[PDB]
Number of protein chains: 2
Amino acid sequence: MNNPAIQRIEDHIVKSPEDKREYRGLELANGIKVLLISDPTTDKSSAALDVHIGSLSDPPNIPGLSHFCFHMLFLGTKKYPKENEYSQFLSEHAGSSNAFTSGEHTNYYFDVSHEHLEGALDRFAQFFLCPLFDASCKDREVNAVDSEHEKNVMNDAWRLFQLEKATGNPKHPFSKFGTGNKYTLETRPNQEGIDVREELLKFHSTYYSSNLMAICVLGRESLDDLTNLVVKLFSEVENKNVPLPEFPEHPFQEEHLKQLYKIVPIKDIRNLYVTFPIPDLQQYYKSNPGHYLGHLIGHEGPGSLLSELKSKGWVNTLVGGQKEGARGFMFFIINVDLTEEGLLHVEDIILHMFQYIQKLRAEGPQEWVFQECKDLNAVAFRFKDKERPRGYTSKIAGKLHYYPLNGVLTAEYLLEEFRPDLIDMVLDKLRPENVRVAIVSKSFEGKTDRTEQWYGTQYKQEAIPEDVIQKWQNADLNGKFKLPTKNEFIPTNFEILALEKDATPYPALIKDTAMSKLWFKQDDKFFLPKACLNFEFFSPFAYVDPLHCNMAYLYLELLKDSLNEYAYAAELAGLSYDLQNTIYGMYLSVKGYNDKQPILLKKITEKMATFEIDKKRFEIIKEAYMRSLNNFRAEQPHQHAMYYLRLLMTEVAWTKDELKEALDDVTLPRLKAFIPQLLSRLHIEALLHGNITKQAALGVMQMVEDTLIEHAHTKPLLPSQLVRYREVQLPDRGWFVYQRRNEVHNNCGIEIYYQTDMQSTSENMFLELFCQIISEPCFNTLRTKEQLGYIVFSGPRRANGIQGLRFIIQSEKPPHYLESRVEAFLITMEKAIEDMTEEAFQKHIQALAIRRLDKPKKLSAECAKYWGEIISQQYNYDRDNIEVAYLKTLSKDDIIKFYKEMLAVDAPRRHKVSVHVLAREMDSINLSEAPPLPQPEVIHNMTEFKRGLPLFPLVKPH
Amino acid sequence: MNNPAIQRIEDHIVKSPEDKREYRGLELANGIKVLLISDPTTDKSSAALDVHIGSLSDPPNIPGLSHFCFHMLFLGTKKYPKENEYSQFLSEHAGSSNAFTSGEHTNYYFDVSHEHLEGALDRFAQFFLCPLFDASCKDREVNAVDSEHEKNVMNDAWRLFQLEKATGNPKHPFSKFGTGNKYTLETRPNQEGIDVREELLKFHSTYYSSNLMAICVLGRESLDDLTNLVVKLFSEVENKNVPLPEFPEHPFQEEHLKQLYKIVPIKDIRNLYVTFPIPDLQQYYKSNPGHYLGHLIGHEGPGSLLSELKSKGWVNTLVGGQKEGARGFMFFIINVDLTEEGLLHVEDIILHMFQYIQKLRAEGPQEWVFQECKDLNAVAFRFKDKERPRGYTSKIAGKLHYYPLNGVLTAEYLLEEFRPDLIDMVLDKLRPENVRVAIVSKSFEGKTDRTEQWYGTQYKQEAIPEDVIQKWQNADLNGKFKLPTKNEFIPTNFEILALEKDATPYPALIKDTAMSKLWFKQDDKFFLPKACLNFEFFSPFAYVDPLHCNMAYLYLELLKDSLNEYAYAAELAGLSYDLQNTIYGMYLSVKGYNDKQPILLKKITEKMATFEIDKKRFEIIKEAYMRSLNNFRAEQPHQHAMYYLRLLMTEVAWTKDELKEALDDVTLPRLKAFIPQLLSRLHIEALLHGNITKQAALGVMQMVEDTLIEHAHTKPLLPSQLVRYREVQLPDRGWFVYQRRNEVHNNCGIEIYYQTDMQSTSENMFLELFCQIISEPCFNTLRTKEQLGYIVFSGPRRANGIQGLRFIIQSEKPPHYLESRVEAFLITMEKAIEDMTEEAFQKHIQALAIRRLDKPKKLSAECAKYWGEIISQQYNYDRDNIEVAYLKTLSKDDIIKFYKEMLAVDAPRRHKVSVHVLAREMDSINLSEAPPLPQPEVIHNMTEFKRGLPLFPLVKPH
């Protein structure tokens, strides 16, 4: 009795009781799996379509056709032939989109203003009904794919990824190159024949079948309405009845086992990768054997494996468990980072891994553990934070291929059966004869034979001698490896306290004293048994010079290091904390189930105020920290540009250079002395937010104070004597440039900042609307036409109460060229604005309003927003409504004037600075015309530079 | 054979061999004693006339007629009848003048541009040949005299002065009121008859006689030329053959002896004054018995009297020796400040004084001591720094009454005969039966019977019981009081090192390293065996908050406190040091004979780096420091205005309030810990200047470094990471006012700052020429016509690289009135400038040039100038020539424009701030017309105030 397009309906979708959203499952006649989500309060709607095809179905001759294809798909359709029609519609209706290819999945998704779902879906749908696939872009698009590849070329992580693929069976599709590039996309085709337009079309026509598609749609409309909408748009997708691809033989045969790889990294890291091929455990999701083992093998603290490897001073971090492969196969991995001593004991490290394993075989599957995991995940599922719509549908579309409708939400969180047998089964694969091991370290440089062909990775491939393998099999049992004990942090009070009648819509200041300032809000919307605790400890000794910055950093690193064992239980129990230094002191945050928060907070604070430094932990943390500062050189060029702009524009900021130099003056005695000093006098500013009462907030706040006062003898640092840092003020019509060499990448980085004025409602909305207007053109113009790089960003920059427009580009071209192109873009944008219809303008106003008003979905999102107002000392909690009201009154002329005053080449108040991060070797047409530009004043000393310019005031508190 | 006007010539004037100046003594026929000084290199000339009449010859009915008289004398003459002709001539020719009355002397002096000596002297001379004495000023002048009196009314020092006079014989002129006021000057005359115009004339005509006058004149002209000039101008002064006044009976008879006075102070101090009347020792200057005793009784360190009084924790400072009275009598005094414990032991304190005395009688005069004093003073005289001309002639004119021509220079420095007899003679007066004692302390408040009539001082007068007197006579001998030992610091190497051929005209940077920056110049002009050593130690821990400011202060106070005994010898030996904290760290300066500098510097630095705090010294220094912060409330209203402006305009500055509050958190352990921290990391910037070689400078600099590094383990604070403070930047057209209560004075204070722009050659000379032009009008208008107060100041203000115009007034009127009057003055000045002749303008340019170019006369003057360039990090050593060159190119129009841009009510870039320090009770006509003014923005929080305004850059180094 269902509509002819629908085979089967619903299933009753099993969801969390807390979840007010309404759900319905569907199976279209044409084989499409579908989940509809009705949320009547949602500000943005969203949809995702996932194709169960990826780079694994890439033809042998054209690797990356899959990736290439989704690039081409966005590029206009028969009904909507404009090349950027999709994205421009999304931009102009508060929307955004993205897409991705993995081995077996291609996932396309977007969100949009809830009032225009139908129109966003009609367009998205066309991509699966009639793509133009025209060759005017086929040639450009390749550039974007190429630089995409290029950017990741020097990225270690990606290099290792594609290196585990070539270290495997070449006649297995796993070995194929997923990303693609210009070398195998435009080029190999002409010089070997073959039309990459015809090839695309074939692929798209063999593999783009409805039987292999899943869709998820979220909107305000009712389920019935969404049903019709979906049926109408998607029911006529073409079914090709493609058998689902499968890879059951497994990419790593006995020949690839017992292998060892010495890889040379770009960054100066030391990592060890251990890998056991395993059969596909997908079908077993109701019991999850691979992650019961992952849970014990990647466990931390008391008696765990990592604990031991840490005590030998061999390893700092351990991650272990099951890893995706493709339908038919998986892997079980165990990764660790090596200390200096660790790198000399790889063999002995691994022996310990098999020793813990062996201990598992000895001990055998344990029901109480699985039972514990079961109960945590259940609560975790019930009390899951409400997700952002765009990320939810995308995740759901993917999961639709693996589970029945009624179980698409609960799958992967809820366990059921306990299965000792399945667990033993996987356990049996973890043996020396199944092991692939990979060491990454710069100590191999110059002495590698092989070049992985796509990324260029140096590396050695060798076989692990029999005796070694034999030693590992001779893995007996190390007494130390104990199992985890019952989890004390598992919460049992999920009572949601009633809303105090004195409650308020924004955080209220409930305590203003010389020692502490406490902001507090009781949750009035999410009603989950969760609380966010935020503390900012102020002390001048944290950032007073580079030596104390270093000491502040090491202190917390050392503190966290020794709390870890104890803290892991909490984390598994959905209770986490963060602790880091800042230019003002230290930041302590605790999030999660509120029930046992007070016990964790007590332990952290106690340890803070009574800490005692293990000599040995000290040198390791320091050597790591040391190596980490050096490692900054390896970062992306754009990441460097941003780092230097931040230093440049701040009255006081210590560069990594300065920190490195000062690090060698840090000894154990010095550090021991510095702690009491740091803790000697303090001011604390706090936000406590969530499922807590006023009484409970003050109580939590007292215990922090009292624990410090009694144990470290802390006394009050009056707020009035806390020195805050100002932003540097650029001179009218000035242009400064700071130029630096990057010594790894053959790409250059660039950040251009046009500083405007002190933050305020009007200045804020001028900058933000102007940015909205240019957000998609910047993308469509500088990236999708001019192909200047994979990274092309524009938008607002905020810091120290000041703001301005920034552009960020990573590119093969020289900075001065990017620079000229950006100015060229600025002119076009100005004309574009002069020549834009009023109603297009209003859509831009309306689009920015929607983004701004879009309410946080979860506590930590609402919390972070408020914490932003505290950090910045503006305390403007009602900001969003105010600014949007003001936004709605702007007119084209206002934005034009704004532009002419602040941003034009000829602006009387242009304030421009550029950071140019030069490539390794570098350096020092129909296109629109760039204006002539001034000669930059060149910065050779950030300090001299700042000393010679005035400083901004600080922003007045709201 | 001498000119008929000259009785006797010269004497051959005994002078220092080092002294290139030429001298000649004279005795005019009319009894005038005269010294001429020819200095052909002098930039400014000078003269002084001293009359041997003072407030002691004041008629009984009109006290202060003497003071009054010299006010009236400046007020125009028959030949030069313009009321301010004298001072306006001096202003317009790089000159300045002043005058003063004491008991037996009235001293008038001026300096002037060397090119216009004759014209300045002609006018000065008229005052002693034919004063108009007109009654149009007689009525105004009284105001200035009155506020003069009023200002000192709340000044403790003056109150005690006039209180020792009324505690004496009323029929002795000593008891008369010296200052005068409106109460006894305009008033008592009408209501008791008597013309204060006729009275003046009488006085002036009985006492203003040539026989009682001495003159001293310094100019470029030759001695012969000065002779004629003087004879011509002064030979016809009228001789009245007044017998020289004398007061031989003595103001304090046996009735006033054995007295005790409990005085209530304005400031919260504790002081004890012990006073022995003695006969006049003037005649005995060749042997100076009073100051051989002063030398031993006011000695400090090893075995001295003060040492003991300090160990009992009774007293911090001791000053002892002979004190001026008047021809016929003197006093020998011994003053100390009391700790809290001291005030409870006055009796026991004094007993110790007589015990030391008794020890002197026991021991008897010692030839070696007098011999030591003799030799020090001789070297001191030979190597005396060349004096500023204005202060030299004034001093010499005074000394001309007491010594023969040929000995006027050497008198009071050179000893001759040793006279055990004279010493014993004075020693015999120091006995309990001769003693007057005075205690000053707020602990007496409310319980005094008597009001000294002129100042209003509360106080009790009582007689010292017999037994007390008896106890003091029963002053035996305290073992501890040892004599001073031979003086090891007495220098013996006065060799002037040859001028290295690599020498330079300005300090050169000879050492730029992470630990130290060393500026060095070898003396190329004074050639005295003297050196100035200046060290600025930078550490952020000195001023990081109020607690560390306090600790930095106490540290140095404690350090100096324990070095004193050791240092006194040096000081007597012409070798001194200064040591104080700053917002950047600490300042150590050492000046004097270079020979033993290195031994003193070594001891100071050593002690700095190894200091150990006596518990007991600690509480005393702290209680004193504490009391001292409270005592700021007692300061002059104008002094408060200046203090608050400095806080207001500096990015970071800790108020005395903040320091007081933070002081109670300072304990001994805390302080002990803070020292190593402070010394932990340091940067040093030095100026070494004088009679030292490059090799000797570096050597001196190394020993400071090496002594710190080896003993406190100091390591380098890189200069680049030293945070310097900026000046606050006022907004265009802004007017801010900070208003505060003064709780002691019935006068209000005011400072008005019109901030201009960052310092630079042009901005500097605009402000400085404008100031020159208005310097005398401001005086003549706001003070001498409008009589707004005794304190009326205007001129340049420099701080943190910024500058502006300031006016400072202390007044009976309310701030808003002064404020209006000042603006009224500004308008007049503008018109005055528009309407001033070109050649009058040029004289102003020429007058400022002369002041600026006028070369330093001594090492520490040249040193201080250079140290100014270092402190301020501008290093503009050739400043003076540059700025004057630029000065000479300015025109009226430039100054007008300057004024219209920056200073007018209507200036588009006026930047005005006013500090108003209100009187105790207060508050919150032909006159020129004040313009309407804006409503001030009012400051209630210096901090909020600064946070809301931008900050200036720092000035670029030259």
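By the numbers in Swiss-Prot, the shown part of chain B spans 42-965, 978-1011.
For all residues, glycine too, the Cβ spot is worked out from N, Cα and C.
According to Swiss-Prot, the protein has these features:
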type: BINDING; residues: B:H108, B:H112, B:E189; note: Zn(2+) binding site
type: BINDING; residues: B:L359, B:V360, B:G361, B:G362, B:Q363; note: substrate binding site
type: BINDING; residues: B:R429, B:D895, B:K896, B:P897, B:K898, B:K899, B:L900, B:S901; note: ATP binding site
type: MUTAGEN; residues: B:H112 to Q; note: Abolishes catalytic activity. Decreases substrate binding affinity
type: MUTAGEN; residues: B:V360 to S; note: Strongly reduced catalytic activity. Strongly reduced stimulation of activity by ATP
type: MUTAGEN; residues: B:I374 to S; note: Strongly reduced catalytic activity. Abolishes stimulation of activity by ATP
type: MUTAGEN; residues: B:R429 to S; note: Greatly decreased activation by polyphosphate anions
type: MUTAGEN; residues: B:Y609 to F; note: Strongly reduced catalytic activity. Abolishes stimulation of activity by ATP
type: MUTAGEN; residues: B:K898 to A; note: Greatly decreased activation by polyphosphate anions, and deficient in activation by small peptides; when associated with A-899 and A-901
type: MUTAGEN; residues: B:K899 to A; note: Greatly decreased activation by polyphosphate anions, and deficient in activation by small peptides; when associated with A-898 and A-901
type: MUTAGEN; residues: B:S901 to A; note: Greatly decreased activation by polyphosphate anions, and deficient in activation by small peptides; when associated with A-898 and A-899
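Positions of the features from Swiss-Prot, shown on the structure.
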{"residue": "B:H108", "record": "Zn(2+) binding site", "Cβ neighbours (10 Å)": "26"}
{"residue": "B:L359", "record": "substrate binding site", "Cβ neighbours (10 Å)": "21"}
{"residue": "B:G362", "record": "substrate binding site", "Cβ neighbours (10 Å)": "17"}
{"residue": "B:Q363", "record": "substrate binding site", "Cβ neighbours (10 Å)": "21"}
{"residue": "B:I374", "record": "mutagenesis position", "Cβ neighbours (10 Å)": "19"}
{"residue": "B:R429", "record": "mutagenesis position", "Cβ neighbours (10 Å)": "17"}
{"residue": "B:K898", "record": "mutagenesis position", "Cβ neighbours (10 Å)": "20"}
{"residue": "B:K899", "record": "mutagenesis position", "Cβ neighbours (10 Å)": "17"}
{"residue": "B:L900", "record": "ATP binding site", "Cβ neighbours (10 Å)": "23"}
{"residue": "B:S901", "record": "mutagenesis position", "Cβ neighbours (10 Å)": "19"}
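Note on B:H112 (mutagenesis position): other Cβ atoms within 10 Å of its Cβ, all shown chains, come to 21. Within 10 Å of B:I374 (mutagenesis position), counting C-alpha to C-alpha distances, fall the following of the binding-site residues B:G361, B:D895, B:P897: B:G361. Put simply, B:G362 is the one of the binding-site residues B:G362, B:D895, B:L900 whose Cα lies nearest to the Cα of B:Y609 (mutagenesis position).
B:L900 (ATP binding site) falls within a helical segment according to DSSP. In the deposited model, 12 residues between B:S965 and B:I978 are missing, and the Cα-Cα distance across the gap is 24 Å. Ranking the recorded positions B:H112, B:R429, B:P897 by Cα distance from B:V360 (mutagenesis position) puts B:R429 first. Cα of B:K896 (ATP binding site) to Cα of B:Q363 (substrate binding site): a span of 36 Å.
Across the structure, B:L900 (ATP binding site) and B:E189 (Zn(2+) binding site) are spaced 35 Å apart at their Cα atoms.
Most Cβ neighbours within 10 Å, among the binding-site residues B:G361, B:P897: B:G361 holds that distinction in the structure as shown.
Listed in sequence order, B:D84, B:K85, B:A135 are the same-chain residues at least 6 apart in sequence whose CB falls under 8 Å from the CB of B:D895 (ATP binding site). B:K898 (mutagenesis position) is 30 Å away from B:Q363 (substrate binding site) when you measure Cα to Cα. Following the DSSP three-state reduction, the secondary structure of B:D895 (ATP binding site) is coil. The two recorded residues, B:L359 (substrate binding site) and B:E189 (Zn(2+) binding site), show a Cα separation of 30 Å. Checking the recorded positions (B:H112, B:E189, B:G361, B:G362, B:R429) against B:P897 (ATP binding site) with a 10 Å Cα-Cα cut-off leaves B:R429.
Most other Cβ atoms within 10 A: among the recorded positions B:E189, B:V360, B:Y609, B:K896, that distinction falls to B:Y609. Residue pair B:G362 (substrate binding site) / B:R429 (mutagenesis position) shows a Cα separation of 28 Å.
The two recorded residues B:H108 (Zn(2+) binding site) and B:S901 (mutagenesis position) have their Cα atoms spaced 35 Å from each other.
Measuring Cα to Cα from B:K899 (mutagenesis position), the recorded positions that fall within 10 Å are B:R429, out of B:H112, B:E189, B:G361, B:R429. The two recorded residues, B:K898 (mutagenesis position) and B:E189 (Zn(2+) binding site), show a Cα separation of 32 Å.
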